[PDB]
Number of protein chains: 2
Amino acid sequence: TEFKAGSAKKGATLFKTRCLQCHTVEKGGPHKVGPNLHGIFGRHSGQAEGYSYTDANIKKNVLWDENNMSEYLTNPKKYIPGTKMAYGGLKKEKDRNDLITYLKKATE
Amino acid sequence: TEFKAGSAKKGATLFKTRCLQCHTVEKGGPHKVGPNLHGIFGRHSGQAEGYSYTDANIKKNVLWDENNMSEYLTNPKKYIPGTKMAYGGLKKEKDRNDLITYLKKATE
Ligand code: HEC
Ligand code: HEC
């Protein structure tokens, strides 16, 4: 417990504004710059099929739960150096909380 | 120009999360703790009828445009000392920008 639920409403707009450029969340949604994130929670990193991940992601072999996801979202490259995800990150815990609350929900 | 348009999507969720407790935006929406804000832009402060404003608001006699609104939103009491609006404020310009973009739009 180092993650606490935030707004899904608010989570959804941080997603549209900071993640939608490269990712989809819907089941049957396509890979774009980044992979479709449907069902990511509980999945290891680099396993969406038909997506060309970097050696770094695959290797990090991250098991995604709201907690892992929060550290990563703080600073992706610092978390999986070599990842091709080009997003600086979400420095505020409160934002991370709202977005994860949104993802926890829309990736199911 | 010391105000620039932001996300309405994002503006709408800051509103639900930080302003909805006391205000409505829709035409025909009711006064709650705070007055209904439909049509506020271009209106002076303390003029919604059927609302009991403080002597301070009425007196400040603020003409509301996206700019005034931004200063106020930073620190209400510092802006209209004596106001009964009990909201600390929105310190980040970027947030202020998204919410005003939302209000500019939903209060029309
Ligand atoms: C494009 C500029 C991106 C933005 C903005 C965001 N992401 Fe991303 N993401 C992107 C790429 C290219 C990749 C793969 C990197 C690689 O090394 O292969 C990723 C990866 C993810 C992952 C890991 C998924 C997995 O299946 O292991 C997650 C969980 C993820 N991205 C989430 C995510 C969120 C929530 C974003 C907005 C804050 C976001 N990313 C931005 C590309 C881009
Ligand atoms: C309740 C705890 C409130 C919250 C949260 C917000 N507002 Fe408010 N607002 C509230 C009151 C009691 C009043 C009247 C104060 C008085 O002295 O009479 C106000 C007033 C406004 C105004 C001025 C309206 C006018 O017609 O002159 C505006 C523009 C306004 N409030 C906006 C607003 C926004 C955008 C908020 C969320 C960030 C918000 N307020 C929070 C009560 C409460």
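The numbers used for chain B are those of Swiss-Prot, and the residues that appear cover 2-109, in sequence.
Positions of Cβ are set from backbone N, Cα and C atoms, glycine also.
According to Swiss-Prot, the features are:
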type	residues	note
BINDING	B:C20, B:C23, B:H24, B:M86	heme c binding site
MUTAGEN	B:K78 to R	Loss of methylation by CTM1
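Feature map: Swiss-Prot annotations on the structure.
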residue: B:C20; record: heme c binding site; DSSP (3 states): coil
residue: B:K78; record: mutagenesis position; DSSP (3 states): helix
residue: B:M86; record: heme c binding site; DSSP (3 states): coil
Smallest number of other CB atoms within 10 Å: among the binding-site residues B:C20, B:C23, B:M86, that is B:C23
Out of the recorded positions I have (B:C20, B:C23, B:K78, B:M86), which ones have their Cβ sitting under 6 Å from ligand 2? B:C20, B:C23, B:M86
Checking your reading of the structure: which of the binding-site residues B:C20, B:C23, B:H24, B:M86 lie inside a 10 Å Cα sphere centred on B:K78 (mutagenesis position)? B:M86
Proximal but sequence-remote residues of the same chain as B:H24 (heme c binding site) (Cβ under 8 Å, at least 6 apart): B:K33, B:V34, B:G35, B:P36, B:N37, B:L38
Counting across all protein chains present, how many other Cβ atoms fall within 10 Å of the Cβ of B:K78 (mutagenesis position)? 16
Diameter of the heme c binding set by C-alpha atoms, the set being B:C20, B:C23, B:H24, B:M86, in angstrom: 11
